[PDB]
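Novice: For reference, the structure I am asking about is given below.
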Amino acid sequence: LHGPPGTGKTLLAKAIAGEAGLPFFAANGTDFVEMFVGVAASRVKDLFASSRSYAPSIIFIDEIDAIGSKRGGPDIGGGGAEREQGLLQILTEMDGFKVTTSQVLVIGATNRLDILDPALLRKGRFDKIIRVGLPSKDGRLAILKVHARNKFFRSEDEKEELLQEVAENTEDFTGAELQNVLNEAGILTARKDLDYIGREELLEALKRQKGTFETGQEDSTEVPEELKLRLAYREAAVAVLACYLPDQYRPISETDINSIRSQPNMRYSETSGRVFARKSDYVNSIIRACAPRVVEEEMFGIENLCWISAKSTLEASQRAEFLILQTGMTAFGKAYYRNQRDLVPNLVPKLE
Amino acid sequence: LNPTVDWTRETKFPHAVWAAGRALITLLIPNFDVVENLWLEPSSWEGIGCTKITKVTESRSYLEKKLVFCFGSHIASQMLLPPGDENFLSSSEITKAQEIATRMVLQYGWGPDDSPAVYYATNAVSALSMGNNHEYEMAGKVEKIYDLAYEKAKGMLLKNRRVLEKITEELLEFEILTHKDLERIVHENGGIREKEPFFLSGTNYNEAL
Amino acid sequence: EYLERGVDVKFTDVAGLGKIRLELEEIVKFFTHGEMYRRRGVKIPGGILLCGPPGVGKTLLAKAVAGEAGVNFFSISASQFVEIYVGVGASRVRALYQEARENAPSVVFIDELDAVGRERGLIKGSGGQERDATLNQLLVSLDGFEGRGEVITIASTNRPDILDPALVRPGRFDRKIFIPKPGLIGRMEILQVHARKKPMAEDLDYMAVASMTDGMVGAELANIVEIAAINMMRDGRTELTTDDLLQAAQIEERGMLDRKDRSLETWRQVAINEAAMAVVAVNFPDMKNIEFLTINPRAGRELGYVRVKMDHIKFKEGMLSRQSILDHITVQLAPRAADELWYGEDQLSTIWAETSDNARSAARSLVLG
Amino acid sequence: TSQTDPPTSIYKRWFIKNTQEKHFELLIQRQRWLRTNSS
Amino acid sequence: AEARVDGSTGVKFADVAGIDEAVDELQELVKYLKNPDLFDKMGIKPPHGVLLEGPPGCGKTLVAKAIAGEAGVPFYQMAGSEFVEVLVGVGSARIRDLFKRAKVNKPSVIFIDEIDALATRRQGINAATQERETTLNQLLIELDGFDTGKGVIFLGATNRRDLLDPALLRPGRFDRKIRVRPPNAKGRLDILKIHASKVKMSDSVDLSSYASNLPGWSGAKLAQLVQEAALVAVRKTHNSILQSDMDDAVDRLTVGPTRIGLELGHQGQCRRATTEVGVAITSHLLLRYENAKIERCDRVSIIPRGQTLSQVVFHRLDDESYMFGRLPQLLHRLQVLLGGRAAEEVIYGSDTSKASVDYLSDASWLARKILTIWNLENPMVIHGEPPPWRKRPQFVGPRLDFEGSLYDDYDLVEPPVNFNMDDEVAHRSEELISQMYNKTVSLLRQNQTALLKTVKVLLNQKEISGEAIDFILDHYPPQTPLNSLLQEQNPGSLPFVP
Amino acid sequence: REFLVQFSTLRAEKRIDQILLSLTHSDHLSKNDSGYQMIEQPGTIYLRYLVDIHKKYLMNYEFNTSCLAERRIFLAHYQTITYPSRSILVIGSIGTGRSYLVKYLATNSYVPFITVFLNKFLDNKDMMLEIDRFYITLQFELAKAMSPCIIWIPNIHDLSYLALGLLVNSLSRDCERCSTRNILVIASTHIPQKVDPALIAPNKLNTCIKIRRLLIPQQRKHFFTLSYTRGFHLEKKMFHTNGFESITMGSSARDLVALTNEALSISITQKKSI
Amino acid sequence: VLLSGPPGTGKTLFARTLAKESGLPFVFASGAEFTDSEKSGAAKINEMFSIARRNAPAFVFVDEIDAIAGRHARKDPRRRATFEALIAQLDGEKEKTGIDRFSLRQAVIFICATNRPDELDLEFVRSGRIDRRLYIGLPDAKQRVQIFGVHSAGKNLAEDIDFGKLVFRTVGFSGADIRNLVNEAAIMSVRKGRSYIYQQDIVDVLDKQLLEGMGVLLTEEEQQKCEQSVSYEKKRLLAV
Ligand SMILES: Nc1ncnc2c1ncn2[C@@H]1O[C@H](COP(=O)(O)OP(=O)(O)OP(=O)(O)O)[C@@H](O)[C@H]1O
Ligand SMILES: [Mg+2]
Ligand SMILES: [Mg+2]
């Protein structure tokens, strides 16, 4: 078993151990490695002889990637030699598994794959290579409703609705992230001495878990009027260009002028299903990309452009390059060019 | 061990012409190095023909003499070897001549117009900026001095064609040559030697005080 | 072995905390009110990571929170884990977490994870293999199998970008607290708390002192305190005053003031350069506020200097106008033009060869920016 | 990347010398490619 | 570990000369070692450790011994390389034992020489590295655990501050960082007096001249100079060191000893003579006519010495004139650099040689530093360029240290984008170089009798002095005909007796 | 383990009949139009001269200093050898093959041929020094004991200080005394630019030689001589004409040996001698 | 003799049928354990060659030689000792081996197999040491049908079972892959409670193996709900 870190590999191993009711042998990969060679082999052979003695058995080896590292260079220190000796010894233990007398099943868990040599993956040693990855939205509901059983809420229905909406707002997060935001909401309620997990508590837990804050400093600073004015004008320009050129899938939701960022502080309502997008959408994206520069050149002139408001037409030029080169809907041709080296010198003035 | 080619008449002709051209361009240049012996070694990996020339801070005129000398074997192969019989033996002298030209244009400042600008040094890993439209001027000067050297060598070697032919024939029939027989050849065959001062272009030559 | 004695640092002994102190007493609550945390169905977050510039007192913060928690304190160097041989480090971290487990309740501290927390696959050597083995062993001790709820680890790194994604995964290192450079009030509090141990006067306004040492770490404030202890024998005065700390801040900001033999035209040239710099600096809003203008030579800078402090908020956010830069280049073109206006074009000196390069670099950056 | 620590003296620079090095290298490589692939 | 516990080190501040700033700074530590209670009553915390950084031979160990002798305290001197062994952990135990021994005999001064061997930075450009790290960590722990009121002073001497760990440079470990600069002219004079007090000296030796004429010389180098002069006097069977012995030792250290009859032909020697005499004559003429702020030719030699076939000793000017290098001074120095090839062109016609290309290199770089790095002309440039060839400033070869150095850009170079400005800069540099070369050729061609007479005199005598060149210039005014020199009975004869 | 296998090479002295058999060797088909004429190879010819002079104890009578006749005869003989080094360095390992020449010349040599491996002096890492010193002194003492002997030292680029001192002392001492002066210390390598210049002295390991890759007529001649020595009569239609000149390659050593072995095995399978 | 080819093709099968047909002793070992430890690095090579020699005429077969004679066998001296011992054993040259080259005691062929022939050293594949090279490739259509019949004999295949119509789905498969396919067909037939293995069983097994490749591990209910999640206008475009 493998996949992204913190998905529940060892948790599934604990589930296997609990559900089996069979002789279970948990072990760690880093336990066997030291200076002195042959002691790793001695430890693992004692483990394998124990598993054979109480067969049938499930031997789970956590973090195979420690001993299982492929030779990625010369091993001057000699630890790699001990790692390889242990690896080949365990492979001989797997090959010594006769189908008539050894009902011993090897269960692994790791976070990386390219460091493993293609020797353990041979048939008869590791036949099934399963990956447990990020669950779908239904899996997200399942894992949060498992994780929200011991957490006190105001009522069951509000708990269900709030967990559902934070499930809709936890995309591309593993189960560890969901239990972390639930635990942090619990921490926030315990700090505020609130017996039930509140709405703002979940919102703030998710906010701190998506890493909005990066300075980590005491937020008390006198903002000048000439900063709030530029922020408000930029946000108004974005709002006007978004309302005049609407996007079918990303409508405006809120707008604030409280934080400093390279991009505007705008927020849109995401709607999945973007199967199709015509050339007019690309043209509108190019138009909307270069908004902050034009408003400041109009109201304030060219001598008042900020550094973060002048880096806006570069994104528009990049989107224009994407439209010209990698859509084929323009008059540049109907080919597809990756920018680095298959651009003949004839096409350079045309692109420009 | 065993020689890579048999000892015949056809194979020896390019090497005989090569060695004779080297000997003639050594002898005709005044105050230059002096040849001792010439021979055609059957089992020499450097080449069948072999020439031993011993030299007599170096000045500009010595470098011009060496640049003229670097074309002698190639010009001898051009006039003597028949068309269809080309030479790869004189390529190393051509590359050395090209190296000498770019050295004495850039490094020492001995350009065709005597400019003291220096773009390269003995410890340097690269040259100066030299722009983009100024490298063509440097290339033109290097081509100019290379062409002047080739023209000078051609002029001083086309006047002694019978001398070169006699040296080739005598080297082919004897396989061992001293300095005395070459002096005899350049004496009886009317060998017109050059005279000091030796300049590659007399349009800018001055004299010491 | 890895245990310390006589831990008495509290939140009072450390200065310039702010709302981070609130998070700090959260840890105290995590060590005191933990039964109410557990009854509300909440798992104790075992991983806190303090990130910031060096010299902010990360070890001091760990000692303070350990003393306020009232539990045993472990502080171990991460460089001891890295060894030229493989295997001893994993045993050391196993024994460390074991002795932390039996000494429950306790809090442990491990500093400078950048030696052992690097990515797996950035160096090809046996040292990298040992680092990977130790990282996996600490990974499996922190979350790997069930059986630890009472030991909490404390981490202090200067570069959080080198941290393994496996470690920052929820359940191992979830709480991330940034300790930044002290602002204004933190500098007052740090200077006062380092100055309690020295006899001091009642007329001592540290406001000007901290207004001189802008953007400096707490260790540098301790250094400023350290240049306010000895140097008074040369004059032999009674009590520490404002001007002594002002001069100490000036010394630690630029260097020692040394006097050497000089001619008059050299002084005229240097003063003309400083005059051009200050005169052009006056006429622009971007650097109008001028505090000092001197021509005395210092350590590393024979030339003079000028001091300007416009509000340091626009530079951090990046809101500087085009007119803000085009003026500054003009300011950096202040010396050379003065030479052209004083000694003629045929007698240009070579003192402005540094500011003129700054002007051309700024022009190129504004063009390509 | 604009040298977030402000200068207390005008002698100091406003942007770091190694900030814009990727753009210079890209322009140099593009110019060299244009020069080499034209003759 | 025999840390020598000497009750009297035998060195006081009277034996330290020219390090007066560091002596004044360390007098505070000497006073603290004398009466620590005076610092205690004031609430003054003494520094935990002091770093003496500087070039070797400046007597940092001698300064520490002087501090220990003046304070009258135990002195524990040990080298950092002695802490680096094969067995891991021995160095940390030695560190702990040394600190314990110092804490037993309070007050005391600990001295670690060559601390950069232990505190080498973990550069990102065996078990010895682990042992060094453990010893450095033990040293950091010991320094951090010091109470200021215990009266133990730690000193660490270093020659390369760049290799030092910045952890040691943090406050609380090395609070004072004192740079031991090379001694000045007065300091070198005092050091020479101290070292000449130990050896029989003749009254004709003027130590002030050798103090002024040897910049950058450390006290150890001056001691070696005195010892070598004594050895020369022993070799010459002199009862005392004469001024000739001093000059011979100076020439032995600077340009090396003379060989025995190792001479080339007359052709390859007259060219070097022409180059050196032309350079000296151009420098003297620029001094005479336009009153240039340039150096002076002391003496010229063509005898091989060390690895140099010829030499021109140049008297170094004061450093106050080495900062405000103006355009006329740089142009005159460019003329001096081009004067060698100018002499080859005016004397040997159009057949020059390689012996004048080296100077032709430096000028070809120097004008570039006029146009790009310094930006002295006023079409403004956008970027400078680094020197493709780098040559170290050195002895009798031309100064090229008028602005501290010639081949050292002050990080003022940028990569180019536009290539047309590069050829414009190249054209301007070629124009300036050609103009200066034409000017120095015109200047040298107007004085041919003096140049040829100096060449012949130097070729005969194999050495000449600057005053002899000046006398040749005085006796030969401009525009004299060459027949006046060619009609003399012996051109290589000088009637002046210095 | 190499000492027991080098001590047991010649456990007993060679039979007197073997001595008389080996002493009377002959030319064996040099002057044939098909294979290995006299001019083609001077290096192996000089090596055979060295071995043959080594066979008859003829280094021990190094020179005479006689009145007029013996000196002139020995002078002419000394000239006609080169157009008397007791130890030869060879450097020709640019292509392939070291055994194919030295065991080719060693079968007629009849003298005990001993190969000492320098790599055994590297794999032993104040006790290691004692082991190496005792081992090398026993090697040299044994090489003295079974004198006359021919010592081959392959891959001298590997050499560490103890063996260097051993060889310097051996070349300094065992060339002016130790009456068995006919001890060949020939040695081979493939990097001639690495050896220190202190081992190229005229007394110590001089007169280097070189071996180049085989040419097509040389390949034909080597093939014919390799096939003829085992009793196989090569067919008189492909070297008497241009038959097999257009097919044979493997233009290096170890290719003609393998091809000869393959062809001889194939012809053996059909019970043929041609 | 050097055996090369894709893994799982049965080179040891060729070695064992060689042993059975020859009727001679056959020394069989594996090359992964030859760089074991410091107790005996290169001594095992000498022992196994001597065991072959004492029962000659015999053969020696070592599996996955790439761990001994690889391109990194010279950087590490521990690999170098075993490689040098191996090179010494495969020749004659009586000194350092102590035996005559041409006798009954040398009739031993060194048989080696590997998966990446390009990772071997040039001096080991050099002629004289390795004479013959055999590349055993993956089977083909009819061979895959026969392998399926061999590995699916003792199972209750239904009347609709035919592997001739599923050959193109198994291009590049080895015998182990087809055996795993048969086993998974048995598992999936058990999964739905079906008594026999249907053609739809093998079709769904292959389809599950194909859908697992791109990272889609979904049951029927999640797949149906996700299909119902999308709209109808954006589905007709994909349909067209
Ligand atoms: N499907 C799930 N249902 C409930 N909890 C889950 C699930 N997946 C993960 N978790 C949470 O993840 C934690 C365990 O993570 P796990 O040990 O599987 O990560 P991991 O795969 O071991 O990562 P690493 O290999 O980096 O240690 C548990 O505390 C559990 O709360
Ligand atoms: Mg796990
Ligand atoms: Mg295999």
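Just so it is clear, chain E uses Swiss-Prot numbers, and the residues here are 417-541, 551-923, in order.
Just so you know, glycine gets a Cβ as well, placed from its N, Cα and C.
Pulled the feature table from Swiss-Prot, pasting it below:
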type    : residues                                                       : note
BINDING : E:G470, E:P471, E:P472, E:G473, E:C474, E:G475, E:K476, E:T477 : ATP binding site
MUTAGEN : E:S524 to P                                                    : In arcl/ftsHi1-1; Pale seedlings. Smaller and more numerous chloroplasts with abnormal thylakoid morphology
Novice: Please report the number of other Cβ atoms within 10 Å of the Cβ of E:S524 (mutagenesis position).
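Specialist: Cβ-Cβ neighbours of E:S524 (mutagenesis position) within 10 Å number 23.
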Novice: Using DSSP with the three-state reduction, classify E:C474 (ATP binding site) as helix, strand or coil.
Specialist: coil
Novice: Please list, in sequence order, the residues in the chain of E:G473 (ATP binding site) that are at least six apart in sequence and whose C-beta is under 8 Å away from its C-beta.
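Specialist: Once residues fewer than 6 apart are set aside, E:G473 (ATP binding site) is near E:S643, E:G644, E:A645, E:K646.
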Novice: Could you name the residues, excluding E:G470, E:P471, E:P472, E:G473, E:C474, E:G475, E:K476, E:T477, of the same chain that surround the ATP site, i.e. Cβ within 8 Å of the Cβ centre of those residues, in sequence order?
Specialist: E:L478, E:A582, E:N584, E:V605, E:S643, E:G644, E:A645
Novice: Write down the Cα-Cα distance for E:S524 (mutagenesis position) and E:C474 (ATP binding site), rounded and given in Å.
Specialist: 23
Novice: Here the binding-site residues are E:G470, E:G475; which one has the lowest number of other Cβ atoms no more than 10 Å from its Cβ?
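Specialist: Looking at the binding-site residues E:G470, E:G475, the Cβ with the fewest others within 10 Å is that of E:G470.
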Novice: Long-range same-chain neighbours of E:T477 (ATP binding site), Cβ under 8 Å, sequence gap at least 6?
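Specialist: Result: E:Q493, E:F527, E:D529, E:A582.
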Novice: For E:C474 (ATP binding site), what is the tally of other C-beta atoms lying within 10 angstroms of its C-beta?
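Specialist: Result for E:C474 (ATP binding site): 25 neighbouring Cβ atoms inside 10 Å.
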Novice: Name the residue among the binding-site residues E:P471, E:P472 whose Cβ has the smallest number of other Cβ atoms within 10 Å.
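Specialist: Least crowded of the binding-site residues E:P471, E:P472, by Cβ count within 10 Å, is E:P472.
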Novice: Please report the distance from the Cα of E:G470 (ATP binding site) to the Cα of E:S524 (mutagenesis position), rounded to the nearest angstrom.
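Specialist: Approximately 24 Å lies between the Cα of E:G470 (ATP binding site) and that of E:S524 (mutagenesis position).
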Novice: For E:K476 (ATP binding site), what is the tally of other C-beta atoms lying within 10 angstroms of its C-beta?
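Specialist: There are 25 of them.
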Novice: Using the alpha carbons only, what distance in Å do you get between E:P471 (ATP binding site) and E:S524 (mutagenesis position) once rounded?
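Specialist: Pair distance, Cα basis, whole Å: 26 Å.
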Novice: I'm trying to understand the geometry here, so how far is the Cα atom of E:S524 (mutagenesis position) from the Cα atom of E:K476 (ATP binding site), in Å to the nearest whole number?
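Specialist: It is 18 Å, counting Cα to Cα.
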